Number of protein chains: 2
Amino acid sequence: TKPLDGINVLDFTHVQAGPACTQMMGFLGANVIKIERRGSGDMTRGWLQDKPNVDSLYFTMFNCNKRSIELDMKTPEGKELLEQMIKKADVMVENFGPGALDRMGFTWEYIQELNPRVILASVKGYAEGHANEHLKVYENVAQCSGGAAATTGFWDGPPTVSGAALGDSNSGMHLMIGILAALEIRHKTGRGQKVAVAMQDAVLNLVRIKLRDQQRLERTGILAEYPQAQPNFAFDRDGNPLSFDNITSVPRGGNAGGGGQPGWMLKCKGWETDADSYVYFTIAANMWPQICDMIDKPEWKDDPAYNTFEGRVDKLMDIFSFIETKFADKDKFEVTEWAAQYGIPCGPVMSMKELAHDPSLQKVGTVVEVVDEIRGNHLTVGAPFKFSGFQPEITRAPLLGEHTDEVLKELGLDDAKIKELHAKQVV
Amino acid sequence: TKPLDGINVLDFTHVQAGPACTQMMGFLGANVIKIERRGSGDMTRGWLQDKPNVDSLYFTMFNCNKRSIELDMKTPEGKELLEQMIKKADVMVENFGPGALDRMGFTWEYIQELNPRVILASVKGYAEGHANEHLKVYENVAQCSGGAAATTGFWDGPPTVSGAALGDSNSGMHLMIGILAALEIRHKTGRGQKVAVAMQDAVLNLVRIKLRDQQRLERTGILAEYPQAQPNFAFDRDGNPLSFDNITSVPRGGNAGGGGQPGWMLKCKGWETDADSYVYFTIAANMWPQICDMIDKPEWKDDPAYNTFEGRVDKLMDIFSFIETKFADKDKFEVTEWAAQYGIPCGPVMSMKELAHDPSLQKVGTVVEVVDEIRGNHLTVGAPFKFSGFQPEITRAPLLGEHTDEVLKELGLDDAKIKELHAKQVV
Ligand SMILES: *SCCNC(=O)CCNC(=O)[C@H](O)C(C)(C)COP(=O)(O)OP(=O)(O)OC[C@H]1O[C@@H](n2cnc3c(N)ncnc32)[C@H](O)[C@@H]1OP(=O)(O)O
Ligand SMILES: *SCCNC(=O)CCNC(=O)[C@H](O)C(C)(C)COP(=O)(O)OP(=O)(O)OC[C@H]1O[C@@H](n2cnc3c(N)ncnc32)[C@H](O)[C@@H]1OP(=O)(O)O
Ligand SMILES: [Cl-]
Ligand SMILES: [Cl-]
Ligand SMILES: [Cl-]
Ligand SMILES: [Mg+2]
């Protein structure tokens, strides 16, 4: 059995955040009916297509395990169809602009009237009640709003976006938690709820560690493990040394560990020509003697200035600069194995090329080849949660309106009524 | 009333990923009993402390809504206590190293014997069956393993770690989806399941958009929305030109749009002295006329060299550069307000200082002042999902072993036999 078998999702979502959520629900067995606009549908269909007039990889990688119906929702017959669909839905999911779903006659209060059991789940930019509640926010804007950009990158460079979808997919995964939580409470109350996740808040949740640091900084005036705390290492734009003397908000720390276990990104053989020929090396406290054996400096093992975090904290960059010199003639996989024979936490920067074609990730179903007989096969990311009694069955993304009549017949409409709806341009 | 009221969680978790998961379950009403090592407890207690001998903000911000019991689980008496606790639990959660729980004698097989309803939830570095399934992984190593580091930062710099916890907290939130999914099937089956999330997999899930890009790159040889698509824009450290002629794995694109429309991080008034005086500004294809009005370039509206995404490919970075000149005398908030007049997606880089003291985030319960009469009040991030039917009630993190006797009483032990366990150094 799959977790969400028999869960009917009425899916209004577009682009990334909403569709990530509903696709992942689909992977876990939910019945996802994607409502799309007549003729055009989800904006991702035509977004950076790799072949003319074929749905893009943006669309296919976020819309597997879904059925598509075209619908003009601002028509009387379309609103009627929607009322029928809401009555059969367990969860409605949308990521329209604020007020958009109200404006086409479907307020939460009306939705409750139609179906007391339905859950209404929304992706928002800022939370309801926020001063900026009405600002449009997408991916990198949300990374900026939630504190990630300010704390990502280097002290002598700009705020930096993550390549990971901290705004979009992260918000979608957060909303999926909200939806599943609402399903849990419905078992007890018998009633549906409204649940919403703002992109700013999804980002903030993942930068909890930086709000820890902001309070530490306010309380103590220093973050001793940050590069700026090492005397005469970090320099500003003009060339002078940086310190916490004049830093009152969590700064960018380059490739520092971000917690209580210091680390850095270290060059390996080929770094000039291979952008991903690097490892990350972490100094775990219990693993310090093991590091001294690999690096071969046994003086440091018993030196109190070197064998304690508090001793090490004021010369982290000096130790990292040295260890990096030991990796100059070894590729990232050779450095990783050389550290691994001392049990040390060291790992390679995996390239997207490596990841896309990695045997292990395909063995465990995390990278999945989708059998798409219409467009040709493509890779996608599968379910990142692995269950003892269940395996996802990923099926290819729908053509625009491919399942319109199938879905209309399920509502109970006869073949003459379907032809009328097609002729009247509602589906 | 709350989604997880009456759900008993046996919580073995420590450090970041596991405790984030169980804390958020706590926020949604779960009864979380956190098992800790005697004397030292969860090592976050003593990491990055702001006051000597007070539990660190690292611990308190990850362990609200929990009770703490001290337990040596490598004693016959400890293992017997676990068996009793497992029988009362709905969910067991752990983020020890691979195999650790099995070596204690609590394999999934034996756990099922003890309690056929209980769900076992794990965070590990890599998935079971992966070549690296036995590796111990920390935050930035997981970012490196999952494709984030390789695709974050600039083309002429190193792979860059994200300030957001893509590895740890993100994995915890994913595990929460798995746990909630297992709770949903248990209503049908009456049986618990094992659910596991690999840190690599949680990262890769958020990097799905870069797997879209890898395939596009493999299929077409170019990513037209990336800075390197602009001829003579991007260069490596020795001045060699970077173009997609020689790029075979998704490159770092600086502050480019990712899964959003094209954008960039633009300087605002004060950028020389304020590290966070920037906005993110998006050039969405359907907003070009508005942008031309804003920056007073009417001649750009009807010029095919400027008015389509395709025409802008060879000059987009020049356009960003020119737009940025309009922000020289305006702070990030006035730039944001100006752009919002046109409906253009644009927003400020919010500093951690600005976020920690923002009234809106405290109004909507996303930043929360926790009442801690022992340690003094502190801020935390609350639930990122907002519900119509309930509000989290966040309560302070437990002192080490604060609830040991309280918890033992509930297990059916009386005063004479808990004293023996104290005596034997079991609790
Ligand atoms: S990971 C970050 C990704 N970044 C982006 O997605 C940036 C690009 N995004 C956008 O430009 C918009 O967010 C898009 C994807 C165009 C969606 O815009 P809306 O949220 O307004 O959704 P729609 O464009 O689909 O809706 C426009 C108006 O029309 C109504 N409507 C939607 N769908 C239908 C159907 N099927 N039938 C009739 N009407 C429909 C909406 O309610 C909306 O109404 P307004 O009253 O004009 O707001
Ligand atoms: S979010 C970033 C952290 N990453 C993860 O959460 C990924 C999963 N966790 C891990 O890989 C490890 O837990 C990390 C975080 C890398 C730390 O590694 P350690 O070197 O600390 O190894 P363990 O956590 O597995 O602990 C070592 C042994 O100690 C035993 N143990 C823990 N707690 C107790 C108590 N209370 N009583 C008795 N024994 C206890 C573990 O079972 C483990 O046993 P071994 O069999 O000796 O490994
Ligand atoms: Cl989106
Ligand atoms: Cl974290
Ligand atoms: Cl966008
Ligand atoms: Mg003008």
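The residues of chain A that appear here are 2-428 by Swiss-Prot count, in order.
Per the header of the entry, the method used was X-ray crystallography, 2.0 Å.
Quick reminder: no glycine exception, Cβ is built from N, Cα and C everywhere.
Taken straight from Swiss-Prot:
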type: ACT_SITE; residues: A:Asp169; note: active site, nucleophile
type: BINDING; residues: A:15-18, A:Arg38, A:72-75, A:96-98, A:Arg104, A:137-140; note: CoA binding site
type: BINDING; residues: A:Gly260, A:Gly261, A:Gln262; note: substrate binding site
type: MUTAGEN; residues: A:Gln17 to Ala; note: 45-fold decrease of the catalytic effiency
type: MUTAGEN; residues: A:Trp48 to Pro; note: Little change in the affinity binding and catalytic efficiency. It exhibits substrate inhibition with oxalate. It does not display major structural changes
type: MUTAGEN; residues: A:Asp169 to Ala; note: Loss of CoA-transferase activity
type: MUTAGEN; residues: A:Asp169 to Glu; note: Loss of CoA-transferase activity
type: MUTAGEN; residues: A:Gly259 to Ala; note: 2.5-fold decrease of the catalytic effiency
type: MUTAGEN; residues: A:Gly260 to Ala; note: 25-fold decrease of the catalytic effiency. Reduction of the affinity binding for both formyl-CoA and oxalate
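Structure with Swiss-Prot features highlighted.
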residue  : record                 : DSSP (3 states)
A:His15  : CoA binding site       : coil
A:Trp48  : mutagenesis position   : coil
A:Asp73  : CoA binding site       : coil
A:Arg104 : CoA binding site       : helix
A:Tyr139 : CoA binding site       : coil
A:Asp169 : mutagenesis position   : helix
A:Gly261 : substrate binding site : coil
How many whole Å apart are the CA atoms of A:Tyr139 (CoA binding site) and A:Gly261 (substrate binding site)?
32
Surrounding CB atoms that lie within 10 Å of the CB of A:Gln17 (mutagenesis position), all protein chains
28
Could you tell me which of the recorded positions A:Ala18, A:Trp48, A:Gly260, A:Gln262 sit with their CB under 8 A from some CB of chain B, listed in sequence order (or 'none')?
A:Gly260, A:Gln262
For the recorded positions A:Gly259, A:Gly260, A:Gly261, which Cβ has the most other Cβ atoms within 10 Å, all shown protein chains included?
A:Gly259
Ten-angstrom check, please: count other Cβ atoms within 10 Å of the Cβ of A:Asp169 (mutagenesis position), all chains counted.
31
Let me know the most crowded of the binding-site residues, choosing from A:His15, A:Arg104 and counting other Cβ atoms within 10 Å.
A:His15
Report the same-chain neighbours of A:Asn96 (CoA binding site): residues 6+ apart in sequence with Cβ closer than 8 Å to its Cβ, ordered by sequence.
A:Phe13, A:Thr14, A:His15, A:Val16, A:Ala18, A:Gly19, A:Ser123, A:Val124
Whole-number Å distance separating the Cα atoms of A:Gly261 (substrate binding site) and A:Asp169 (mutagenesis position) is 29
Quick one: pull the CA-CA distance for A:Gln17 (mutagenesis position) versus A:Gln262 (substrate binding site), whole Å only.
34
Between the recorded positions A:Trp48, A:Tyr139, where is the Cβ count within 10 Å the lowest?
A:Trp48
Can you tell me the CA-to-CA distance separating A:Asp169 (mutagenesis position) and A:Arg104 (CoA binding site), as a whole number of Å?
24
Cβ neighbours within the same chain of A:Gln262 (substrate binding site) - under 8 Å, at least six residues apart:
A:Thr283, A:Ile284, A:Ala285, A:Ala286, A:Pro346
For the C-alpha pair, I'd like the distance in angstrom between A:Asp73 (CoA binding site) and A:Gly260 (mutagenesis position), rounded off.
51
Applying a 10 Å Cβ distance cut-off over all chains shown, what neighbour count does A:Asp73 (CoA binding site) have?
17
Which of these recorded positions is closest to A:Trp48 (mutagenesis position) if you go by CA atoms: A:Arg104, A:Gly259, A:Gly260?
A:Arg104
